[PDB]
Amino acid sequence: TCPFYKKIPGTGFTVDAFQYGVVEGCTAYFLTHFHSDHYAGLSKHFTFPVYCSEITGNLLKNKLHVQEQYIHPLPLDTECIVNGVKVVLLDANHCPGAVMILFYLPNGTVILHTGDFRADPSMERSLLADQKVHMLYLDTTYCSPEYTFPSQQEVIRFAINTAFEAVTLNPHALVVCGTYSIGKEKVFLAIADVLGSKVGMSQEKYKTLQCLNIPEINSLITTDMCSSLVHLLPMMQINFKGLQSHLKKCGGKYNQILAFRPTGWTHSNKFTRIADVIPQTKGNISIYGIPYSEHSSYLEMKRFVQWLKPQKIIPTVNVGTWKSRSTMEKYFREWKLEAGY
Ligand code: NI
């Protein structure tokens, strides 16, 4: 059965609620983004209206084969009426196609559902500037002060400089990048651009990328592995065995692998600055864990919420334990007492 934090009161609407069968009273199912924990349940057999972004709709049709008649893409930054209720989709700064949803309830209440997001000061100049929000359904993935990590731009600068130095010292090095979902495409795209190569990958991954409206993509990626010196592999292969096995398949073109594992936060962020990061190495294979986050840091979350000044907060992540719930509620009350709302 569908939990309360996925239901929007006073409406026929749910958000990211496809794993509970037919939800009683739901006339429109919203999908914030194409990540498996959120889309769980959708298929060619789904026969209710799905509301989402253009990019999410391309993924639903080509990867899950949802029929075209049930996919309802909405443009961003545009007031739209759905089943008699005004809604707006906003960019969530998460993965491609990911949105926040603003709902303007018939009784005068305004609700913001962040989906998954990485808060940014630029959100302070969206359509959110114009009015009050009574309820905030908040992505609380990293809602504790220990969760620190650098900007995406600093992490990409590190990756580019690391890859360009290695391959300039050894023109026979191959670069490998791990993936297991959409998001974080800048990691492999920026490295391939500095190196003058296309990114090589499986047919399945190429298909996924072709759904994402990335400008000039045909110039950036390929399924011809032999033409490419930046390869994508599933994340589970980014270890010394998997990489050894990969290097064998490359027909003596290469004599070294430099590999990247984009992660979220890890506990080595408590001690080591991005500049000072070192790899794990065995022989001619080196593996960098790089903390490229598509979720808000604690400080970015706190900034956004103290700017928005919501009347009530409903967390959507870390909701399963009394200790997690109690900790989040303590931070929400500090933020409110500090800022005065
Ligand atoms: Ni996500």
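All chain A residue numbers match Swiss-Prot; in order, they span 700-1040.
Note that Cβ sites are derived from N, Cα and C of the backbone, with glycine treated the same way.
Here is what Swiss-Prot says about this protein:
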type    : residues      : note
MUTAGEN : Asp838 to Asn : Impaired nuclear focus formation, reduced interaction with PIAS and increased sensitivity to cisplatin
MUTAGEN : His994 to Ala : Impaired nuclear focus formation, reduced interaction with PIAS and increased sensitivity to cisplatin
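In the shown protein chains, 22 other C-beta atoms lie within 10 A of the C-beta of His994 (mutagenesis position).
Within the same chain, residues at least six positions away from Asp838 (mutagenesis position) with a Cβ under 8 Å of its Cβ are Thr813, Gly814, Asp815, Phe816, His994, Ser995, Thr1015, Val1016.
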